[PDB]
Amino acid sequence: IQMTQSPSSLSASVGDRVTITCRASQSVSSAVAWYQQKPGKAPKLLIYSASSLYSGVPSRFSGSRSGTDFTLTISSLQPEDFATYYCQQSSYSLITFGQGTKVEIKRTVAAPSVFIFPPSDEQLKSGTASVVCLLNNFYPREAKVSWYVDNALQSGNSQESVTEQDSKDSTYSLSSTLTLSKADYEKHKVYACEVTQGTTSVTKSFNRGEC
Amino acid sequence: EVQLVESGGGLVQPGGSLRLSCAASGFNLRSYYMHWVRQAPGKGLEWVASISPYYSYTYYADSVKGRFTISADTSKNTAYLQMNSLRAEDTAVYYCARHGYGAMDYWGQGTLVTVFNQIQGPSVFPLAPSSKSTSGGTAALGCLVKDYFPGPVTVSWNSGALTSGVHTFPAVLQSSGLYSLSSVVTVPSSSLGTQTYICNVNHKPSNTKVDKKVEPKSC
Amino acid sequence: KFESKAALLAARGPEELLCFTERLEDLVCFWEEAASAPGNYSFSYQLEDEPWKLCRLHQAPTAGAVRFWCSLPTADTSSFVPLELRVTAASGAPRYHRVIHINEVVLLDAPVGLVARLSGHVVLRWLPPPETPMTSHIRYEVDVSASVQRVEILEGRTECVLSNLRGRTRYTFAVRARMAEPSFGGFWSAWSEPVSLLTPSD
Ligand code: NA
């Protein structure tokens, strides 16, 4: 018995009506439940028996069944609703959850402040050099970050990391860390971080030695 | 009145053993279904096991069978999950729930199981700001916590005094097999020569606590 | 009036735990088996998040089929409440696992009082199933046989004008009954006793 949620994530604004779907495979009883999970908190029950509202759950939350498609609907999104949502099915002995749906805020686009950090001299003595690019407080999260070492495009030697939506700015922050050996670092001059977002590329860079 | 409290989680080497406890206050445990559900870090929910009222009928998930055994002490009003032959993949937060309304209504706070092979402390490097290439309205400095295992490391700034505008990024597993993260803060450029900025990295599994001064990059 | 209502149902298969209520202040769940071994089973049910309880299972033959059932007490047969149901073997393997709203499993009595009368079309009229409340919420369906035309009716109606009929043909009529509302569902009743009527010259 495989429960398949869609979408895995969606972005909506406050007051929007949003519908999450959960697709069951085998003959599925109407023992389906819906859960809310916020970062670090335990799951919180919302709906049970596919349509009944758990005591204390606001009226915005509703459940419906259309054969093998089970839907959770929030009538008008309020700020405390943006979280991750799970559908749960119990069959005879087996209990399965959906792959989970992350509800995120739609907000006006804000382009990031871009910073590039050369590796500290302390770490250069260790033979590995981490070059760090920071994209602070931007939206949407979809952004292209490209590394240029002496104008030669880098591939496969960087990693990214993204915060979750800021409780105030509803933006994101991103890091892209370029990891290369001391020997490779010491034989190049210009390190450039190019952040592209929509129609705009912004390239921050440093020259090895310029303080 | 209902409260579920869990214990017994921690670090464990692969193949080792842990017994988790779930203490239930506010209802009798012999009269309820009890479930163990685990949440891998940054992953979804995965059901693990069940026990039935009055007959203690255990039901497990194929990814847990044989190695785990769910149990209950009626007298102690506690349900136990014994995990043997632990695997690296079993690293997760494990919750105990209670059956109600056709689902799990009351959940514990969860306990964290970390399956590690080798514990390595972190290295912390300064993400220094510029005292000349600054302006940018404000300036940005940080700490690079690199090459630690397992999780987690926690970063704080100025021992708690500095909180607003701090972005401590999620960990990323490098190809080296170790974790690595960054904590950045935005600060007024005028304060760069007056305010001292200390990031405090704590990595409990290696019992390491680092206080680094990120200082403007002078020469 | 019981045996029939059960026998009616069990033709709804052995994979589903057959369950119905008579006056929404009761619940009966049964399942038939074969008589070769009897078997040991545990009927556990939970109402809401109240503690699970056990239900005394009883045996009986039917001829040589054997039926296990268990009745549920009036207090915890409230309506609109998700009530779970679990039949489990002594081995531990679950045999059924159901969720019924008791309001959704009603099985009504056969309607009584069916009459017919005609030149034009024919007027059937009848009475709601006796000793059942909520008579303003019943669903009925008629069946014009001669050869089988079924005319469907809805809440609170006790008559019909059989438009588009024939002549010089013997016609038989009957009406069934079920609860139909947003908060009222169940299985169709047994067919009322049939009334016969011969159409005029054509
Ligand atoms: Na461009």
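For chain C, we keep the numbers from Swiss-Prot: what you see runs 34-70, 74-99, 101-155, 159-186, 192-247, in order.
Recorded method is X-ray crystallography, 3.1 Å.
Keep in mind that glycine also has a Cβ here, set from the backbone N, Cα and C atoms.
Quoted from Swiss-Prot for the published mutagenesis C:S115 to A: Little effect on EPO binding. Within 10 Å of the C-beta atom of C:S115 (mutagenesis position) sit 15 other C-beta atoms, taking all shown protein chains into account.
Under its mutagenesis entries, Swiss-Prot includes C:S116 to A with the note: 10-fold reduction in EPO binding. Close to C:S116 (mutagenesis position) in the fold, though at least 6 residues off in sequence, lie C:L57, C:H138, C:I139, C:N140, C:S228, each with a CB less than 8 Å from its CB.
Under the three-state DSSP scheme, C:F117 (mutagenesis position) falls in the coil class. Here Swiss-Prot describes C:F117 to A or L as a published mutagenesis experiment; the accompanying note says: Greatly reduced EPO binding.
The number of other Cβ atoms within 10 Å of the Cβ belonging to C:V118 (mutagenesis position), over all protein chains shown, comes to 17. For the published mutagenesis C:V118 to A, Swiss-Prot gives the following note: 16-fold reduction in EPO binding.
As a published mutagenesis entry, C:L120 to A appears in Swiss-Prot alongside the note: Some reduction in EPO binding.
Swiss-Prot gives this note for the published mutagenesis C:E121 to A: Little effect on EPO binding. Under 8 Å, Cβ to Cβ, and six or more positions away along its own chain, C:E121 (mutagenesis position) finds C:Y81, C:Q82, C:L83, C:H134, C:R135, C:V136.
C:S176 (mutagenesis position): 9 other CB atoms within 10 A of its CB, across all protein chains. In the three-state DSSP scheme, C:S176 (mutagenesis position) falls into the helix class. A mutagenesis experiment is reported in Swiss-Prot for this position, C:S176 to A, and the note states: 16-fold reduction in EPO binding.
Flanking an unmodelled run of 5 residues are C:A186 and C:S192, whose Cα atoms lie 5 Å from one another. Less than 8 angstroms from the CB of C:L120 (mutagenesis position) sit C:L60, C:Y81, C:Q82, C:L83, C:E84, C:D113, C:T114, C:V136, C:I137, C:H138, C:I139, each of them six or more residues away in the same chain. Among the mutagenesis positions C:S115, C:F117, C:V118, none has a Cβ sitting under 8 Å from a Cβ of chain B.
In this view, C:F117 (mutagenesis position) is surrounded by 10 other Cβ atoms within 10 Å of its Cβ, with every protein chain counted. Here C:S176 (mutagenesis position) is positioned 23 angstrom away from C:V118 (mutagenesis position), judged by their C-alpha atoms.
Counting 3 residues missing between C:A70 and C:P74, the deposited model places the Cα atoms of those two residues 5 Å apart. For the pair formed by C:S176 (mutagenesis position) and C:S115 (mutagenesis position), distance between Cα atoms is given as 20 Å, rounded to the nearest Å.
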